[PDB]
Amino acid sequence: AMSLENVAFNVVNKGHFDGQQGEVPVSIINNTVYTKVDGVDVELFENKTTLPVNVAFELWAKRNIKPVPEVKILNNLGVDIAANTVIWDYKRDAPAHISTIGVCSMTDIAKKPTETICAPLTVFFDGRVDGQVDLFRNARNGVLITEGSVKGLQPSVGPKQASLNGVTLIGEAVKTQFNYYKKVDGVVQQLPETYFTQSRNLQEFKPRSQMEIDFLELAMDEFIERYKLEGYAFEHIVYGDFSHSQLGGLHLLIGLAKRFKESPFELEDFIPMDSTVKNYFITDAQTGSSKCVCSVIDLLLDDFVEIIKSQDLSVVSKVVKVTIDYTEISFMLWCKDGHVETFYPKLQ
Amino acid sequence: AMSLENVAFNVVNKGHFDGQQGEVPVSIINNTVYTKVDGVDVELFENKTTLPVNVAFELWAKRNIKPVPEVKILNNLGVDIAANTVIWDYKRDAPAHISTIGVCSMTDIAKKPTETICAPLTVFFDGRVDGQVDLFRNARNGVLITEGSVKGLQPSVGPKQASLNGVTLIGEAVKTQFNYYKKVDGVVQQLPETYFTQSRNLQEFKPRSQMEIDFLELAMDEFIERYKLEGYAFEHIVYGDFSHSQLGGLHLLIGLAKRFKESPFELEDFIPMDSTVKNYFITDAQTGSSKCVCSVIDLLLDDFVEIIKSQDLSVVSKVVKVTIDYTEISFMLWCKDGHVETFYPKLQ
Amino acid sequence: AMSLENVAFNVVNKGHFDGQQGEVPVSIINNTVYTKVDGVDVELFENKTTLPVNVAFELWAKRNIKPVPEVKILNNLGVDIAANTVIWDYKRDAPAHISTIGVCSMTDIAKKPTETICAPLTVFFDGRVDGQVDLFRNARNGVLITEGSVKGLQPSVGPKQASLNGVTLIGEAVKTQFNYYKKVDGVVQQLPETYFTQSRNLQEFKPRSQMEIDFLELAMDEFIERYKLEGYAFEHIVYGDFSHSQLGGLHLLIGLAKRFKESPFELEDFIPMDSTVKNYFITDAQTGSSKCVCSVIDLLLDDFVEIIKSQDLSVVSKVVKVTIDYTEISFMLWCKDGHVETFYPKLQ
Amino acid sequence: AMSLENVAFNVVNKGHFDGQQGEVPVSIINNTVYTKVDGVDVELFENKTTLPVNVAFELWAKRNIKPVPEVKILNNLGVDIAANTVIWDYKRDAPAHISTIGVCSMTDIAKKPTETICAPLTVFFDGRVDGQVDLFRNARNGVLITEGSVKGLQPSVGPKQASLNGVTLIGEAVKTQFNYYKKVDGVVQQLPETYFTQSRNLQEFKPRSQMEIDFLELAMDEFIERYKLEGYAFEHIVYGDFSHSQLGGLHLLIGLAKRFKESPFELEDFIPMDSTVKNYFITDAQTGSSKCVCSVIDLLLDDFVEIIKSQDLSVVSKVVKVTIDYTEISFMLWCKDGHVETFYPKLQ
Amino acid sequence: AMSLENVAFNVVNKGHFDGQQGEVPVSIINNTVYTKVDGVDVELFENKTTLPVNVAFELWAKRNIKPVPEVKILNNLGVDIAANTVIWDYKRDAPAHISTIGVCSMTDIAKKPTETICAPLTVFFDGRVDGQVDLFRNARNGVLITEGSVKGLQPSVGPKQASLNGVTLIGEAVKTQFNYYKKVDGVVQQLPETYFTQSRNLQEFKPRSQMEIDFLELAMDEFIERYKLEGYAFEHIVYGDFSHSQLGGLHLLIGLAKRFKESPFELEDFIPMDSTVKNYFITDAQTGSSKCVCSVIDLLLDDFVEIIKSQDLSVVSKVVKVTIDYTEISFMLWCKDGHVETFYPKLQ
Ligand SMILES: Cc1cn([C@H]2C[C@H](O)[C@@H](CN=[N+]=[N-])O2)c(=O)[nH]c1=O
Ligand SMILES: Cc1cn([C@H]2C[C@H](O)[C@@H](CN=[N+]=[N-])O2)c(=O)[nH]c1=O
Ligand SMILES: Cc1cn([C@H]2C[C@H](O)[C@@H](CN=[N+]=[N-])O2)c(=O)[nH]c1=O
Ligand SMILES: Cc1cn([C@H]2C[C@H](O)[C@@H](CN=[N+]=[N-])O2)c(=O)[nH]c1=O
Ligand SMILES: Cc1cn([C@H]2C[C@H](O)[C@@H](CN=[N+]=[N-])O2)c(=O)[nH]c1=O
């Protein structure tokens, strides 16, 4: 028997929804869920979604608390709905998907993914839950993660990191690297070879290779020589140009990371959602240099170097498609006299 | 196991809360409670109270659906709280009392009136409920209604009319005239002799006496003659004076009713609540005569006659005090040369 | 180029969305849509739906303004979504269907019903629109209305009445009686024989048969005589029993209508939606008789007679099933010694 | 004469309510109080309570700005209401108590604590305000703080820290250590001997003894030897076990403090209120180790050592009651072969 | 053609309003603007103003993204409205001015500043926009900024810093020091000689002279001797007195900056708006010293020293008017025996 007061009971006594018997008095006022604790109302939940307050509350309580793929990954694979769990988008404070299966009676389009309503949707399945590998086999459309081989299914090895309760991390006490599988129209699909973005914070940025350590420690000229990068415009692309009114380049998160420890800047996240390429309106506090749409990607610098050096430098301008986080990312490559002028995630 | 979804199940299937088991999907958006019926949301309750929406929804669902005293009667006797029921105030679209006893978890102060937190409050007991007559006996402060005699207690006979689901009616298939008994600090009270307002509507006003019939039928001068009312200013007080900018008199509901059938007027009910005396901002549409605060009471005309004929007409102005619906109503009485000038419920 | 301001221009100038070009200043405050007219704000739409205010505003602006089936008829036939129109549900002040097709960008699931996302949904096609008869032929699941014959398809004749801008009427200057055709999984259905509710109002109730006239005019005993209805409990079932605390019978709208003209009563419409059977919490103001869930259907009296006279009166109680408005309505039939005791739409 | 505009006046010109003459134009929109400053609206207050916006505003303005006991302390002593002041709960952004005495006409259950309505409630009295010691003597239920001896009243010495405007601190320019007194039913109650939690932040944690300094500086093995703690499971209890998927132990705030300066973690405060024991859903960023209900207490480590070493280690499992912040805190003590396995605040 | 969906389009694809063709689906719910990105609603904007949500959204999108004067400066010059741009107040999350000219059809009092409605208002003009110097010449009231000389107009050199997207900065890639001009009633006004506040953060405070570097590094006694400040009460005025319950002095932001790096304090910004003098309710965490209205100004310490030493020290108390940010700031100067007791921005 689901109820608001039982959802609330579970949150108060178990920290999330955990299937327990019980009820607690709840008051709902506008978009906030409160519970009575010793005479006074204590806030349990502020609805930040476009769902009704008591609905968002139930889905948030019912959020998956195992490590799970980052929303950008699910999105890039075309996931529409999850089987019998909620993937909570901690970057949006909302569910990652509009509807549920077997979670919540207001949002459920089905109780079980085998119901035919679910066949046109890409259902996300979790091989760590009993029975879910088999439901993927029977689903017309789906994405499946597992911790091991599935007999006959050709795997795609996922990123090292996963999200655990909004914290992105490479697991040591828990597994966060999954096999990925995808089906379109009953047909298992070959996933493409791909790079993976590293999901690091500007605040907490830590290098993950010698080349990255070198980039952070060395001066610009010295790194560019040491890694034989002359003619590839890392001065514009990665390090950034703060000399003009429009801020030049600065498209690699490590490059922002470098600049941040000298002087701060403002980054307006004006479409705040998880995604492989992010767009910020950036203002440099030291110089006043700025740029309205500054696209930024967190590639391991090794990977970025590998990507740009693979390029034919003989055309003035061309679209360069690179597979990253399973999606195809377009870059613009501008060349002159066989050297790179600029190379950036193409603004769409 | 109280829940939002179970209360909603009871509403949907039984029309009101009925102790049934079951659940239905509920969504709450601002102040409105919806349920899903075949995939579309159906509005089930709009909160018009100062309570949280889900709390108000439950108390409304749990309203007393038997004929109960009108709220004005309960306020006049000083009722603070009800025993194991909710008296719903249909004039305020809200509960009649702040707290509850054995009704709802967010608003309960106790689960039985015997608890000590209740001793100071005047608790309303309904003799029609097994065991409440005996709870009243052991209650320190309380008001009690019954349908027949209570052994060892002299009764006060109530109004003929009661409220059944917001309809004020004199019961023919059910009993609406109660016995009333009251206790302060352990001591049964003698309730004062009292008149009762008649609780009638302007639109569907019916006379309840030959004098009231004669008043609706006869012309002004005739009536005042037949009942020897020369010098009592019923022209001003009951018939109303619409010849000057400030509307004159018109303090008796029957006199509004008479006027309303010939020509309409606005009654602005600026403190919308149940009360023995109502104040209206009246605009007469035919003449433009108006009055900001026109106090109005629905007394049986004969009772109003009896009251006005029992006053000393020999002082210019004074306060005249009348027990009505068990409360003391002050009237201003204005006289000149031993005839009435005006006489109106005091605007205090 | 769809916009909030253009939809508002269309409302202001054409009364509804009409494809015109133009813009007007719009402000949105909570759930209300305003436009500026000579420097003051004029309210243009109050959202009473679970949709976002601007989304609801647009779907309402885009409502079908031709006579369309009543929502109860469409629900009974299982319509999920409409083709390139919005059926507006005037009893719920909301759209009849969750999603749209070719109507509004925030709610569209497709732009034409031929798209594959639509195949599973029962799509409502309006033969009066060029090309929709042929879209229905190629539709997997669908309901279709037409004004005249469709070649190669046997029709089901609908109710005489349709909804034009929330007014349910039998059309004299326009046609309201449609042909109905239905398809599940590619296969044209034979629609069942059915009665149709009459969709009439308590206030403005008109008879549509000599029996209905005789019922409104004659006294109870006379009528029951003229039509040989001894032993069918029309006293209880149609005329209503107001002598006990629980109101007795009163399940036929014509019987409410008769009572309403002599004395009034409260009908609490606690699930306000369009449905073939309505449940009301009724309080009779003259007697105080009442019933929490009084199920009410507006059947042509003669049709109700025909139904009750076609039952086996020889079992104490059983479920009686009747096709009405294309859906199966369960009735409880209660009998003793071969006469009817009661017979009411099942409270299920 | 109280008014919204005068409350607002005081806040603008005095920083809080200070009894001053004056008014300023105020606008209220939804839950925010604004004032006009030179043409534009400036936000004064966002209602975060379950009270009406203008009510919460007045109570917040009227908040006590002297050092006052922490809400957890008042709660543990059963305080229901304060005499002639508002204790503002800065952890809840709301008043610590539902009602007032002599503060606010919407929330006042009385003007003065001697009114009999107040007798069943534990009224908090402030010996630093004239007359309040005497009101405690006359109150049927109460908690009193003073800065010195009260003749005849046996004191309880309180914690060193108090809250001054939401900042918890041990006063140097002001006194923050009070005597505590409590009355139940007219009878002064012996307060129990008790420990006091230290109220430190994870962010700003500072040790307060050699043992705490040693814990922060030394390695685990070294401290455990230096303070002769073998067999007491500080490895699990205080230091924490991040090696498994469920995070083990970690129940002392200093232990979290230690871990925080190496690698960060997430602590969801999912019942956000002041209390002696706090429950967090914790995710370790380095390892992915997590635990849904991780109870944490800030005891001076000396005190924790004193507590655990006092225990009989010869039973597999037993509840161990310790008085802390005047309340009785239950611990679970799990032992094996005369050494501690675990010891944690019992989850209720 | 303006529209909500086109404003939203520009924000999504350009980071702000940029005049581009296009539309995106938008949902508005209460005070938040959302757009659909791949099935889910992404928040674009939370209305923090007292304007309607979709209005504030448009004005915020249309905010000036060039360096512009700080709101405190515009306010001190009496600016009421801007010509054909929005100055966004990032400290209030709202437009700096109530109305617009040529920006937004809901807020526009005119299309062009020459319309006579604009003549009584001080219109802000931006010499960097074509045609705006000339509109200032024709305006009856106005404030104009330029980057260079305007023929015949006697300039006032502004502060070195400007606001670029909420970041206050002295421009290196962009110009942030403007000429200022003002007209009252058709008459260009002499702007006064003035000091300028430095607009630094407590968090990010950086000295800007040897004297400031000395103040931060030296001990109190040493600086006061080195800069020959005996008798001027910097001990009270600048350094602050935390020894009593009322916190003494502490009126220079650099003085707060000094204290902050030793021990933290709380500063309640209780009128949160940009202004030359700021008022904080300050609580010192170390000592519990506090003060309800502590006025603070960020003058370059050199300037403050220059100001106080200019004073006649022979009167017990006098108002001392100093021009700062073009406005006249009142100080109270309290002297005794020819030495300063206190000197603070006069509380009004
Ligand atoms: C307590 C609470 C939580 N959330 C949701 C969205 C946030 O990303 C996430 C919390 N992240 N962590 N740790 O949960 C919310 O929306 N409102 C609330 O009142
Ligand atoms: C359906 C609904 C009902 N009520 C309450 C208050 C009214 O006095 C009463 C309705 N009166 N009658 N018969 O019920 C409400 O407040 N909101 C709602 O949405
Ligand atoms: C003007 C306005 C209209 N409606 C909708 C729902 C109602 O059924 C219908 C009006 N009925 N008729 N004729 O239109 C709404 O919901 N809010 C509004 O502010
Ligand atoms: C200015 C403002 C303050 N408060 C309340 C709750 C916070 O704990 C406290 C502020 N704490 N400090 N310093 O006051 C609020 O709720 N809304 C508001 O707009
Ligand atoms: C994204 C967003 C922004 N603002 C406004 C007010 C803030 O000062 C400014 C953002 N400052 N920076 N970088 O823009 C807002 O009010 N709501 C919103 O949802």
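One-based numbering along the chain as shown.
Heads up, header says this was done by X-ray crystallography, 2.1 Å.
For all residues, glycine too, the Cβ spot is worked out from N, Cα and C.
Listed in Swiss-Prot for this protein:
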| type | residues | note |
| --- | --- | --- |
| VARIANT | B:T114 to I (Swiss-Prot position 6564) | In strain: Omicron/BA.2, Omicron/BA.2.12.1, Omicron/BA.2.75, Omicron/BA.4, Omicron/BA.5, Omicron/BQ.1.1, Omicron/XBB.1.5, Omicron/EG.5.1 |
| DOMAIN | B:206-345 | domain 'NendoU' |
| MUTAGEN | B:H236 to A (Swiss-Prot position 6686) | Complete loss of NSP15 endonuclease activity |
| ACT_SITE | B:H236 | active site, proton donor |
| MUTAGEN | B:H251 to A (Swiss-Prot position 6701) | Complete loss of NSP15 endonuclease activity |
| VARIANT | B:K261 to R (Swiss-Prot position 6711) | In strain: Kappa/B.1.617.1 |
| BINDING | B:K291, B:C292, B:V293, B:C294, B:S295, B:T342, B:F343, B:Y344, B:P345, B:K346 | uracil binding site |
| ACT_SITE | B:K291 | active site, for uridylate-specific endoribonuclease nsp15 activity |
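Counting only same-chain residues at least 6 apart in sequence, those with a Cβ under 8 Å from the Cβ of B:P345 (uracil binding site) are B:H251, B:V277, B:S295, B:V296, B:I297, B:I329, B:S330, B:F331.
If you compare Cα positions, B:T114 (variant position) sits closest to B:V293 out of the recorded positions B:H236, B:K261, B:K291, B:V293, B:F343.
B:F343 (uracil binding site) and B:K261 (variant position) are 24 Å apart (CA-CA, integer value). The secondary structure of B:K291 (uracil binding site), as reduced to three states from DSSP, is extended strand. When Cβ atoms from all protein chains are considered, those within 10 Å of B:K291 (uracil binding site) total 19, not counting its own. Taking Cα separation as the measure, B:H236 (mutagenesis position) is nearest to B:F343 of the binding-site residues B:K291, B:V293, B:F343. Considering only the recorded positions B:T114, B:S295, the Cβ with the fewest other Cβ atoms within 10 Å is that of B:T114. Of all residue pairs in the uracil-binding list (B:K291, B:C292, B:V293, B:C294, B:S295, B:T342, B:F343, B:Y344, B:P345, B:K346), the one with the greatest Cα separation is 17 Å apart. Under the DSSP three-state reduction, B:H251 (mutagenesis position) is assigned to coil, being neither helix nor strand. The DSSP secondary structure for B:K261 (variant position) is helix. Among the listed recorded positions, namely B:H236, B:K261, B:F343, the Cβ with the most fellow Cβ atoms inside 10 Å is that of B:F343.
Under DSSP, B:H236 (mutagenesis position) is assigned to a helix (H, G or I) in the three-state scheme.
The Cβ of B:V293 (uracil binding site) has B:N279, B:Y280, B:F281, B:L347 as same-chain neighbours under 8 Å, each 6 or more residues away in sequence. Over all protein chains present, the Cβ of B:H251 (mutagenesis position) has 22 other Cβ atoms lying within 10 Å.
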